[PDB]
Amino acid sequence: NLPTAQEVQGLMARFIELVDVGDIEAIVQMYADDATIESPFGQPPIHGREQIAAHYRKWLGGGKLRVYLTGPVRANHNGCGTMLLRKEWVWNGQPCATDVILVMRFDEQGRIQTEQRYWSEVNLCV
Ligand SMILES: */C(C)=C\C(=O)c1ccc2cc(OC)ccc2c1
(Lines of atoms letter the chains of each structure in order from A; the text may use other names.)
(Lines give C-alpha, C1' and ligand atoms only; values in the text may rest on other atoms or scores of the structure.)
Protein backbone atom coordinates (compact mmCIF):
# COMPACT_ATOMS: atom_id res chain seq x y z
CA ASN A 1 0.00 0.00 0.00
CA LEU A 2 3.08 2.21 0.38
CA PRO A 3 5.28 3.59 -2.43
CA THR A 4 7.47 0.97 -4.11
CA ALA A 5 11.27 1.24 -4.11
CA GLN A 6 11.19 2.68 -7.63
CA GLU A 7 8.77 5.41 -6.59
CA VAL A 8 10.95 6.22 -3.57
CA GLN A 9 14.04 6.42 -5.77
CA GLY A 10 12.27 8.68 -8.25
CA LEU A 11 10.89 10.88 -5.48
CA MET A 12 14.25 11.31 -3.74
CA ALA A 13 15.94 11.94 -7.10
CA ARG A 14 13.34 14.63 -7.77
CA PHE A 15 13.96 15.99 -4.27
CA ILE A 16 17.67 16.34 -5.01
CA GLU A 17 16.79 17.93 -8.35
CA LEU A 18 14.52 20.42 -6.57
CA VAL A 19 17.16 21.23 -3.96
CA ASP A 20 19.77 21.77 -6.69
CA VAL A 21 17.69 24.56 -8.28
CA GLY A 22 16.45 25.95 -4.95
CA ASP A 23 12.76 25.40 -5.68
CA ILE A 24 11.70 25.80 -2.05
CA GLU A 25 7.95 25.94 -2.72
CA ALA A 26 8.19 22.66 -4.62
CA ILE A 27 10.36 21.11 -1.89
CA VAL A 28 7.96 21.97 0.93
CA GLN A 29 5.16 20.30 -1.06
CA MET A 30 6.97 16.95 -1.01
CA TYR A 31 6.61 16.80 2.78
CA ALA A 32 3.45 15.71 4.57
CA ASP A 33 1.49 18.31 6.53
CA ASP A 34 2.72 16.71 9.76
CA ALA A 35 6.17 15.73 8.47
CA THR A 36 9.15 15.60 10.83
CA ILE A 37 12.83 16.32 10.14
CA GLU A 38 14.78 15.04 13.15
CA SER A 39 17.82 17.07 14.16
CA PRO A 40 21.26 15.48 13.86
CA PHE A 41 22.49 17.92 16.54
CA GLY A 42 20.26 16.72 19.37
CA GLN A 43 17.87 19.63 18.96
CA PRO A 44 14.09 19.22 19.02
CA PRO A 45 12.80 18.05 15.62
CA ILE A 46 11.42 20.32 12.90
CA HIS A 47 7.68 19.67 12.57
CA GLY A 48 5.05 20.93 10.13
CA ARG A 49 5.28 22.47 6.66
CA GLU A 50 5.68 25.95 8.15
CA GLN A 51 8.86 25.13 10.08
CA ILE A 52 10.14 23.08 7.13
CA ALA A 53 9.49 26.00 4.78
CA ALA A 54 11.26 28.36 7.18
CA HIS A 55 14.17 25.91 7.51
CA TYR A 56 14.69 25.42 3.78
CA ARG A 57 14.13 29.15 3.24
CA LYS A 58 16.86 29.91 5.77
CA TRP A 59 19.35 27.32 4.52
CA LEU A 60 18.69 27.54 0.75
CA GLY A 61 17.61 31.18 0.51
CA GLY A 62 21.24 32.27 0.42
CA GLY A 63 22.13 30.20 -2.63
CA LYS A 64 25.67 29.90 -1.28
CA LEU A 65 24.97 26.28 -0.31
CA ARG A 66 26.22 23.54 -2.63
CA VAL A 67 24.77 20.02 -2.47
CA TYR A 68 26.13 17.14 -4.56
CA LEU A 69 24.62 13.67 -4.88
CA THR A 70 27.62 11.40 -4.34
CA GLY A 71 26.12 7.94 -3.84
CA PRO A 72 23.26 6.07 -5.56
CA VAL A 73 19.65 6.31 -4.35
CA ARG A 74 18.71 3.09 -2.55
CA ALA A 75 15.31 2.08 -1.19
CA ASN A 76 13.41 -0.88 0.26
CA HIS A 77 9.71 -1.71 -0.14
CA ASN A 78 8.71 -0.45 3.31
CA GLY A 79 8.43 3.06 1.86
CA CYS A 80 11.90 4.02 3.10
CA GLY A 81 14.83 5.37 1.08
CA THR A 82 18.41 6.48 1.68
CA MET A 83 21.03 8.55 -0.13
CA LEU A 84 24.51 10.01 0.31
CA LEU A 85 25.18 13.70 -0.32
CA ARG A 86 28.01 16.17 0.08
CA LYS A 87 27.10 19.59 1.44
CA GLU A 88 29.51 22.49 1.00
CA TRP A 89 29.12 26.07 2.23
CA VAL A 90 30.66 28.68 4.53
CA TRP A 91 29.36 29.73 7.94
CA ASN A 92 30.55 33.11 9.19
CA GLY A 93 33.99 33.22 7.52
CA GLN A 94 35.10 29.59 7.60
CA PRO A 95 34.69 27.14 4.69
CA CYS A 96 32.66 24.06 5.61
CA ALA A 97 32.03 20.70 3.96
CA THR A 98 30.23 17.60 5.22
CA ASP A 99 29.03 14.26 3.90
CA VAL A 100 25.41 13.51 4.78
CA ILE A 101 23.35 10.34 4.70
CA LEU A 102 19.69 11.23 4.21
CA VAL A 103 17.04 8.70 5.22
CA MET A 104 13.46 9.42 4.12
CA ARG A 105 10.26 7.61 5.08
CA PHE A 106 7.29 8.10 2.74
CA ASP A 107 3.56 7.85 3.46
CA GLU A 108 0.79 6.21 1.43
CA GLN A 109 0.31 9.48 -0.48
CA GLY A 110 3.97 9.45 -1.54
CA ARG A 111 4.96 12.35 0.72
CA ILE A 112 7.83 12.51 3.22
CA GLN A 113 6.59 11.61 6.71
CA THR A 114 9.86 11.28 8.63
CA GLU A 115 13.36 12.35 7.60
CA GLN A 116 16.69 11.71 9.30
CA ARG A 117 20.18 12.95 8.49
CA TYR A 118 23.59 11.56 9.49
CA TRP A 119 26.63 13.83 9.18
CA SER A 120 30.31 13.17 8.59
CA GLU A 121 32.42 16.34 8.55
CA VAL A 122 35.09 16.48 5.84
CA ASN A 123 38.69 17.28 6.78
CA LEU A 124 39.77 20.60 5.23
CA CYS A 125 42.33 22.39 7.42
CA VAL A 126 44.97 19.66 7.82
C1 LIG B 1 23.40 22.14 6.48
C2 LIG B 1 24.43 23.26 6.30
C3 LIG B 1 22.55 22.16 7.51
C4 LIG B 1 21.49 21.10 7.81
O5 LIG B 1 21.39 20.16 7.06
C6 LIG B 1 20.54 21.19 9.00
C7 LIG B 1 20.61 22.27 9.87
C8 LIG B 1 19.72 22.34 10.96
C9 LIG B 1 18.77 21.33 11.17
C10 LIG B 1 17.88 21.40 12.27
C11 LIG B 1 16.94 20.41 12.48
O12 LIG B 1 16.00 20.44 13.60
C13 LIG B 1 15.91 21.72 14.22
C14 LIG B 1 16.88 19.33 11.59
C15 LIG B 1 17.77 19.25 10.49
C16 LIG B 1 18.71 20.25 10.29
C17 LIG B 1 19.59 20.18 9.20
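The count begins at 1 with the first shown residue.
This entry, so its header tells us, was determined using X-ray crystallography, 2.5 Å.
The backbone N, Cα and C atoms fix where each Cβ goes, and this holds for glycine too.
Here Swiss-Prot notes a mutagenesis experiment, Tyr31 to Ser (Swiss-Prot position 32), with the remark: Reduces activity 4-fold. Around the Cβ of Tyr31 (mutagenesis position), a 10 Å sphere holds 24 further Cβ atoms from the protein chains shown. When secondary structure is read from DSSP and collapsed to three states, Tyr31 (mutagenesis position) falls in the strand class.
Here the residue is the original one, while Swiss-Prot reports the published mutagenesis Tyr56 to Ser (Swiss-Prot position 57) with the comment Reduces activity 100-fold. DSSP assigns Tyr56 (mutagenesis position) to a helix.
Under its mutagenesis annotations, Swiss-Prot gives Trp91 to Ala (Swiss-Prot position 92) the following note: Slightly reduces activity. Reduces protein stability. In the three-state DSSP scheme, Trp91 (mutagenesis position) is classed as strand. With a cut-off of 8 Å between CB atoms and residues at least 6 apart in sequence, the same chain places nothing near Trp91 (mutagenesis position).
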